Amino acid sequence: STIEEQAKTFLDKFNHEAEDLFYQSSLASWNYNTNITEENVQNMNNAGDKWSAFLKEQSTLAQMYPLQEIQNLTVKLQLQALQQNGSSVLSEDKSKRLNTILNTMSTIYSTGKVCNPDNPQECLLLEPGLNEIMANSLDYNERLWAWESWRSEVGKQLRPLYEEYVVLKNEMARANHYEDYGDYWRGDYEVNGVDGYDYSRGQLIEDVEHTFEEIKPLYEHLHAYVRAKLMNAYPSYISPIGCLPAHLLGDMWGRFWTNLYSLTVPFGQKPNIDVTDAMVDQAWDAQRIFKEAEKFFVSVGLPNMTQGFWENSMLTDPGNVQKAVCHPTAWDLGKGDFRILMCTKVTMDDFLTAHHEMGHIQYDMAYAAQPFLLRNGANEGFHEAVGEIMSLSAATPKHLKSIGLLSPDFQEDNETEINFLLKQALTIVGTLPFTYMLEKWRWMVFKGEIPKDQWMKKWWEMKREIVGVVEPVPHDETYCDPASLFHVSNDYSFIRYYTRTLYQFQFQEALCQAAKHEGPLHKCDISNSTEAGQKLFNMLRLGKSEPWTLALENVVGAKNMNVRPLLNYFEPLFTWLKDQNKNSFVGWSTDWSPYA
Amino acid sequence: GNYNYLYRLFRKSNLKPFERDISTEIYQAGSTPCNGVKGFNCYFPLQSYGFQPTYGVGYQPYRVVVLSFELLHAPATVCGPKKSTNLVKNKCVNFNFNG
Ligand SMILES: *[C@@H]1O[C@H](CO)[C@@H](O)[C@H](O)[C@H]1NC(C)=O
Ligand SMILES: *[C@@H]1O[C@H](CO)[C@@H](O)[C@H](O)[C@H]1NC(C)=O
Ligand SMILES: *[C@@H]1O[C@H](CO)[C@@H](O)[C@H](O)[C@H]1NC(C)=O
Ligand SMILES: *[C@@H]1O[C@H](CO)[C@@H](O)[C@H](O)[C@H]1NC(C)=O
Ligand SMILES: *[C@@H]1O[C@H](CO)[C@@H](O)[C@H](O)[C@H]1NC(C)=O
Ligand SMILES: *[C@@H]1O[C@H](CO)[C@@H](O)[C@H](O)[C@H]1NC(C)=O
């Protein structure tokens, strides 16, 4: 009869039919990932085409129910999610051109091979050929050669493609009643219709700048300390007053600074907290690793893994004959089927990754009661943040002592906490200006603030101003230096890492306050606390049914993203860096003083 | 995927106790007549459970048998088994033979 009842029957047939088609598509993707064979590729492509065609037909049918005659918040949220045209609003020729451009960028990035001129008999791919060179070499000209040659080949191939990509995506976004593609990406954090908890697309950029303004002193001190250490490592290249050379940051693009921990260690003489040898001595299998992770999650009060998880997951590499993707991925296949695909080794990194992916599985299990189209995180930040909090808690020395992996007579003094916090800052704090600068540059490109002939002149100007990283040699407009990264070349949002980083420490402070921890925030373990698990599970059970602002109120008691938990986490390290930077100069100059 | 098992997802009114509906008539959710075609606002009532072995415990198939016991004015004939205590002779015992 009424429009709302029609929409409810439609979203009762949709959830079941989409759940079935989803499960089938996800199972085909799983069978491709654990078994790389051509029939599995064909089955994956067929299932994906059926899934996409079904989503197109339901999007075509969902728009005939007007939004303003529906008052129920959940029904309006599902109808708002379904009624998005996506690429369907664009013409078929331009949609096909956009899909072709995305596929050819994927092939160029995946199969991009670059090696030294005059020695072309063999070449190295990005993973792991160039990654290992960027992460382990100490030679200036070798890193300069790899960086400039890979950005030359990839940028000169991708620059016309990216020029077409920005125009097509802007055309689709303006066809979808958005200002630009940046507004389309920022619409994930848009909350409309809830009194008090409304969030605007324009408020996101202002909040990011407001948080980054408080990020900036800690990043300036960390940049000065890393600059001094790299000056020690490389005597003449780095200037005391200037920016860091681009090819010396330990990774291909500057995404993480975690590969500079060896060069920039405060106290090399003091030991590390590596527990790998203890697991080797006690013969810890990957099954034992996942059982210890399950013990951690039952200690906080969350549900334990299902029998189908243990039966159907692949937690060891299958062998030479059967090929599988080595990347750890948590799969919520649907219908209560939860799996982890990880080639787990006996390392600390794999143990923390197992905790992170089981946190993903716990998040997926929590919203299983919700309808199918609301089975996601409230935003893109929460889903990664709930795994990163498990990665934080599992990495603590108290957790390692509790599970027996660390010696009970290990001395926890200030120096090990300082160097551990510096490593966590290089991994976590260092990615924040790069993420913010990349997203702000992409937003200005989509908005039209920067003309196509001035993309790179502004970009390096941004990198000097924000990241404090100078180009080795000037680049003209024939280069496409941003698109060498995986996320930007393959049409992925990048602000999820920034939001994940802030939500991680906000959740960490909230759970540690819930668990009544009485020490430093980085010394906090959330095991054995039922109330902290209850506070987590109240937000976890909601899924996408409620606004992310209300979920953040449910956890931390605040209506907005906050930067103070991050600064509280690194406060001992912040005081130590302020003490160590008395002789040196904090901050950088945007001039060409080191090298150009 | 086993698609031999089906359930009714839509009906105009709730079922009465111990009622069976096996009708396959197209459900009318709107004012517009369905006319036998599964178009806009007109859905097919019976949907299938795609039972696969790798499902979760809350989605796995469960066979349910419901036993309904009624006492009516007719003679009750479905009785439970009555045991037979080993007969003892030549002693003063309390005997119960067929009531
Ligand atoms: C992987 O695919 C091959 C292809 O023939 C098949 O023989 C094998 O049984 C598969 N293994 C698994 C674990 O699915
Ligand atoms: C919205 O719809 C759901 C089912 O679709 C229902 O359970 C819920 O109570 C409704 N909310 C309101 C406020 O009526
Ligand atoms: C989707 O596109 C159709 C026509 O292409 C348009 O009528 C409809 O309003 C669009 N939906 C949204 C949410 O913009
Ligand atoms: C999960 O916990 C319940 C209750 O503690 C237990 O009965 C069940 O066996 C556990 N599951 C597994 C796979 O051990
Ligand atoms: C650690 O503590 C000792 C004794 O309190 C002190 O001598 C030392 O300077 C401290 N180091 C740092 C980095 O705070
Ligand atoms: C948490 O509970 C487990 C199980 O009883 C116990 O072994 C562990 O020691 C506890 N954690 C702490 C820090 O005591």
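Numbers in chain B track Swiss-Prot; the residues on display, in order, are 447-545.
Looking at the header, which is where the method is noted, we find electron microscopy, 2.8 Å.
Quick reminder: no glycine exception, Cβ is built from N, Cα and C everywhere.
Quoting Swiss-Prot on the mutagenesis of B:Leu452 to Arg: Increased resistance to neutralizing antibodies. Decreases HLA binding to NF9 epitope. Increased binding affinity to human ACE2. For B:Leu452 (mutagenesis position), the same-chain residues lying six or more positions away in sequence with a CB closer than 8 A to its CB are B:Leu492, B:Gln493, B:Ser494, B:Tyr495. Secondary structure from DSSP puts B:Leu452 (mutagenesis position) in a beta strand.
Under its mutagenesis annotations, Swiss-Prot gives B:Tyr453 to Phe the following note: Decreased HLA binding to NF9 epitope. Increased binding affinity to human ACE2. The local packing around B:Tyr453 (mutagenesis position), expressed as other Cβ atoms within 10 Å of its Cβ over all shown chains, amounts to 10.
Among the sequence features in Swiss-Prot, the mutagenesis site B:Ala475 to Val is noted as follows: Increased resistance to neutralizing antibodies. Within 10 Å of the C-beta of B:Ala475 (mutagenesis position) there are 23 other C-beta atoms, taking all protein chains into account. A coil conformation is recorded for B:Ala475 (mutagenesis position) in the three-state DSSP classification, outside any helix or strand.
While the structure shown retains the original residue, Swiss-Prot records the mutagenesis experiment B:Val483 to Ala with this note: Increased resistance to neutralizing antibodies. Listed in sequence order, B:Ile472 are the same-chain residues at least 6 apart in sequence whose CB falls under 8 Å from the CB of B:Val483 (mutagenesis position).
The note that Swiss-Prot attaches to the published mutagenesis B:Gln493 to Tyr is: Reduced host ACE2-binding affinity in vitro. For B:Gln493 (mutagenesis position), other Cβ atoms within 10 Å of its Cβ number 18.
Quoted from Swiss-Prot, the note attached to the mutagenesis of B:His519 to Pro states: Increased resistance to human covalescent sera neutralization. Summarising the environment of B:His519 (mutagenesis position), the number of other Cβ atoms within 10 Å of its Cβ, over all protein chains shown, is 5.
What Swiss-Prot notes for the natural variant B:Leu452 to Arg is this: In strain: Delta/B.1.617.2, Epsilon/B.1.427/B.1.429, Kappa/B.1.617.1, Lambda/C.37, 19B/501Y, Omicron/BA.4, Omicron/BA.5, Omicron/BQ.1.1; Contributes to cellular immunity evasion and increases infectivity.
For B:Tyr453 to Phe, Swiss-Prot lists a natural variant annotated as follows: In strain: B.1.1.298.
If you draw a 10 Å sphere around the CB of B:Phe456 (variant position), it holds 16 other CB atoms from the protein chains shown. Quoting Swiss-Prot on the natural variant B:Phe456 to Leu: In strain: Omicron/EG.5.1.
One natural variant named in Swiss-Prot is B:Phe490 to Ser, and its note says In strain: Lambda/C.37, Omicron/BQ.1.1, Omicron/XBB.1.5, Omicron/EG.5.1. Taking the Cβ of B:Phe490 (variant position) as centre and 10 Å as the limit, one finds 14 other Cβ atoms among all the protein chains shown.
Annotation of the natural variant B:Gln493 to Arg in Swiss-Prot: In strain: Omicron/BA.1, Omicron/BA.2, Omicron/BA.2.12.1; the original residue is retained in the structure shown.
Its own atom aside, the Cβ of B:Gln498 (variant position) has 17 Cβ atoms within 10 angstroms in the protein chains shown. Here Swiss-Prot describes B:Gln498 to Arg as a natural variant; the accompanying note says: In strain: Omicron/BA.1, Omicron/BA.2, Omicron/BA.2.12.1, Omicron/BA.2.75, Omicron/BA.4, Omicron/BA.5, Omicron/BQ.1.1, Omicron/XBB.1.5, Omicron/EG.5.1.
For chain A, the nearby mutagenesis positions by a Cβ gap under 8 A number none, drawn from B:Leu452, B:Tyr453, B:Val483, B:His519. Note: the CA-CA distance between B:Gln498 (variant position) and B:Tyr453 (mutagenesis position) rounds to 16 Å. Nearest in space to B:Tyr453 (mutagenesis position), taking C-alpha to C-alpha distance over the recorded positions B:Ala475, B:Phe490, B:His519, is B:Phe490. The recorded positions recorded for this entry are B:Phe456, B:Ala475, B:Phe490, and the Cα of B:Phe456 lies nearest to that of B:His519 (mutagenesis position). It is 9 Å from the Cα atom of B:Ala475 (mutagenesis position) to that of B:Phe456 (variant position). Cα to Cα, B:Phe456 (variant position) and B:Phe490 (variant position) are separated by 8 Å.
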